[PDB]
Amino acid sequence: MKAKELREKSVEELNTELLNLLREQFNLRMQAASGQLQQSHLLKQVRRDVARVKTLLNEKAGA
Amino acid sequence: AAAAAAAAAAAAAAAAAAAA
Amino acid sequence: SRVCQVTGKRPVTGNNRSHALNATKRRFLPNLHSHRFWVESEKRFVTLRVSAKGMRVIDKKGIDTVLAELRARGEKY
Amino acid sequence: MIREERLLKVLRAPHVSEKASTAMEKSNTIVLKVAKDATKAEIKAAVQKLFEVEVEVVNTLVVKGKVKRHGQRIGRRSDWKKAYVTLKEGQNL
Amino acid sequence: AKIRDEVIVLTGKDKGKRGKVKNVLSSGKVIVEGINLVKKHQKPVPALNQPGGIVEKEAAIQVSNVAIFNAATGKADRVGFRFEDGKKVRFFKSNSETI
Amino acid sequence: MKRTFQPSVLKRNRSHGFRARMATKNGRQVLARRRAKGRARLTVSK
RNA sequence: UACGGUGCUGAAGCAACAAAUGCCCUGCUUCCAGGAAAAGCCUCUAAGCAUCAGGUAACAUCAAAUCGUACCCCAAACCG
RNA sequence: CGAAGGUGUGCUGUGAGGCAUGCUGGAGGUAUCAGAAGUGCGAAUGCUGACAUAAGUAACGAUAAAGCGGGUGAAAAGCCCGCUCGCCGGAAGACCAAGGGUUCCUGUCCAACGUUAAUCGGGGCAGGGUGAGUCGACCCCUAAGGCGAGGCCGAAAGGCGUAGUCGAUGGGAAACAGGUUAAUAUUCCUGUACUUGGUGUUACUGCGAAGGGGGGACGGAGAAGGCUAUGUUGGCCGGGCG
RNA sequence: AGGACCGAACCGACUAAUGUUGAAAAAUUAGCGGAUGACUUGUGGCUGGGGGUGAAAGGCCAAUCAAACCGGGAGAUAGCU
RNA sequence: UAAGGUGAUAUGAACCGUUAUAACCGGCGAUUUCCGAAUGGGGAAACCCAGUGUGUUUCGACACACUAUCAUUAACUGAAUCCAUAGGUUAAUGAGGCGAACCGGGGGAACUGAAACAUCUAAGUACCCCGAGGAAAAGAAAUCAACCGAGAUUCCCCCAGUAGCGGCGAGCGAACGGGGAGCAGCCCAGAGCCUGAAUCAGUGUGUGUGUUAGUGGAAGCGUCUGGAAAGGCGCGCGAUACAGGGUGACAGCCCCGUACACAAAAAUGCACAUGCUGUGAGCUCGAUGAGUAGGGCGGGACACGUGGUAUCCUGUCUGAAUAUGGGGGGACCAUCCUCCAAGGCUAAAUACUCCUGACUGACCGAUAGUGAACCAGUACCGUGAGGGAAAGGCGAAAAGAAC
């Protein structure tokens, strides 16, 4: 989330984000991409959450 | 329903003058 | 290029005008000669390409003064 | 990591659609839609980490699209890469 | 905007007739129910869209052909929203109901 | 018979090039023209 | 076998002779017009280096990327 | 309770035209007087656009002939399959460059597109499909030439060119043959290798250059020899006796 | 040996015919000439308009050439139609 | 800002949020691939390759940052030659290129007109280039006037088609002066005297106002014709708002707006508040810009073509005085008047419009208007540079016609 991510410290978000992308977005991105569940709505989010994580931490200058 | 049409302007002359 | 480097005279241009008044562009070029002037305050040769109005200036105003200039004025010492 | 998760992002989707990849799935190997990114090595290290299928070379090949739909403005597909995964002993698992 | 609504509708064919206003649409349209009625010729096609009948579909009417129901009156007497409670709060102005 | 138009991508590119009209004021004015003119086929090269 | 064809199987599989504008041959011969270059290659040392490092050989091991590659190609995909 | 415009009529004015009005039409138009104009069209081989005309005429793109019988389909002279017949065969075949840029293959569909018909197709629409250490291009190396730090010239723009660095059409390391995809192929697979590079392990040992030398490294024509692809023949093996 | 001869390829175009609103904005057919060179061609490269190039014709320089093409001066000017 | 959305052709699917952090809109920030000035090197635009560091390293490999050039400065080294430069290396800065037009400078025609055509003209235009700014340049008299005086520059309207020049042909064409628009003057060439003191500039920090989000924002019903009322008819009402558009026909009161009244997290424009930073003032007394001005030679600019032709610019060759002096007042001398060059800067008035907003039009309404209302600088056409179209509208509502 927004402020969720914002109150998390540098070290934290770093190991969380490999996850977000890989094997919390990767699983979606393959399944969907071949049609198994048309839970199409799930991509939009997550993507726009893995963005967030990469915004922060760097822009916090290691906070 | 495409269209393409040009205009032509090239010569049909080949025949040569009479009595110079 | 064809600049005096004492005053930096560029070639002016203008029309000839003949004994029947026939204008035609023709270029008024300064004299220009490469002359090895003797600093005497570094005691070396500073071959500069300068005109022959130009040369008179260098001798009259003094060596280390046109050499002051040029370098202060943006063209190669 | 041996190389970034940026290049553990190449795989975006499975392609195994039809022949020569069904034929070559029964027979041996898997095939999968791989980005456009252009390498072999980071792909070889991709189907390993991600998944756990054992491989030994990758065959890489640009897919150059074709012209398509609409006479109201004639279009052509975006290009990508197909890669034959080239399973080593991954064909059993 | 002052219209998720108790309308009585200005335009004829519909004039004293009521309904909810389901949704307000971007293109200056709304959906009023029971009075935007069109006899939409549903064509039947496989994998849903199964029934073949000229169905009835509330189409979508304009939002300036709406007139608003009031509690005590069929007509409207316009809506001011100008009362601050930490936001614009509506009211039929000229008795300011708080509606 | 031998016609006008025999292409050769090698020559075209190195005689009507973007990167061959990129080093002289005049071969710069060209770019300037077909862009504020909006013309956007360019040199016709991949 | 669905009648598009696919599987299962498999004998002999040699010799002589003729050869090519092809290869040996960018040779050879000869002739006057006198017939690329640079690198890789091999080798010698210079500054330098000193149980080093490099070099050479073997072995073990690993790597060798990227694009083109379809199809047409004396033409109905090229140019008119 | 029907404007303009369109399309018919009557009446009217000297005329340009106007007025009334029926039909069409579904909305705007405007007495009068005055003001201003992109202000009146048959002609400019005018211009644009529409549609005639010659005319159902000419032609239907090779004097390399097709014919039958099935098949599908609604429809078969032309397509698919099959059987004959004919044509090219230093090509009208095969591989590949250049160039093209999916035109390939598969499934469907026939409006438009093929100078016909069209079930068909290089058409439309869907889909599928191009796989390399060794092939080639990148790449290493350079050629003619180009660009060109420094530089010298030149009003300027710029011009030339050095050291450089690019630039193939040349030169540089190396994979072949089967088998396989609806369609790929020296690339995948299979069989059997080869090449180069890194690192490490080991041994041994004077190694080391924008450096020196050599080698790379070469013409044309002609003349054989030697050789093989390959072909002819026979032998062998298999099948056949009309 | 030969800018040798005869002649495919290849290149080139001497004759005629057919075309000449074509099959085609220069080709086709039957003949023809040259043919290891003053050859020919692929690839790439190089010369720019008052200039190139030219075994030379005012030929050729993108189907255009006694001064290319395109933009601009420019609505040139035309006592002319 | 907000109860509804997930830009568009284009639907639809899956979902999200429901007045309070969705969704929408702005400010600021982040990210901003690769090409392109493109800049680590190279290169067929959107590609290829590399050096050096900082790492990581599962030891395999793989990242990230920097590395252009040129100008200036600083440091470091440092030849021919002891020396020293020269050069080279490095670092810190600044620049480069892209624009439409306007502007200044540099360069600079021809057609044409003269009924030809060469001087002249066209025109110092067009056009190329360079340079820069929001305006620019120009500018505080070696400027005029006329025997009185005026007082920087600019721009506008005059003067005046005058004066004058002119193959005295065509044509070119001012000034002086006048009225206005709009107006500020200052340094350096040097010693002081007090010694940031004005004054700007740049850094602040604030106060005000403006803009970039926006918000609120008024007053009608009945009835008749009609597919539908916003038309007609009848009866009302609001007005700092009857500007306009939209809504099923022509609506002030139906909606969006509208005047009016409000409204800013931030970021900036503009004034002003005042700190610092640098700038240099304010009084004394000095200073008053030499290879220059003239002049000879040749051109150009001045309305002015050397012509009686000053004057200014200056390529060539000389070459003067130094304020008891010098320049100019259109041949030239004299007199008289008036001013001090060869050092330098400067606001405004004014010109222009790619672009932005708002509005307006006796401007257009689809062969018009831009080429271009519609996926247009597109499709096409050409090797290229370049050239360059067509194609708007069903309806009130898709209800786009089940069967």
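Residue numbering: from 1, along the chain as shown.
Per the header of the entry, the method used was electron microscopy, 5.8 Å.
Even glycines carry a Cβ here, placed using N, Cα and C.
Here the residue is the original one, while Swiss-Prot reports the published mutagenesis D:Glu18 to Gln with the comment Strongly reduces trigger factor binding. Among the mutagenesis results in Swiss-Prot, D:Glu18 to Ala has the note: Binds normally to ribosomes; strongly reduces trigger factor binding. The residue drawn here is the original one. Quoted from Swiss-Prot for the published mutagenesis D:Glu52 to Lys: No effect on trigger factor binding.
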Validating a neighbour-count step here. Other CB atoms within 10 A of the CB of D:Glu52 (mutagenesis position): how many?
9
Neighbour count, 10 Å Cβ-Cβ cut-off, for D:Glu18 (mutagenesis position): what number do you get?
8
I need the CA-to-CA distance for D:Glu52 (mutagenesis position) versus D:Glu18 (mutagenesis position), whole Å please.
24
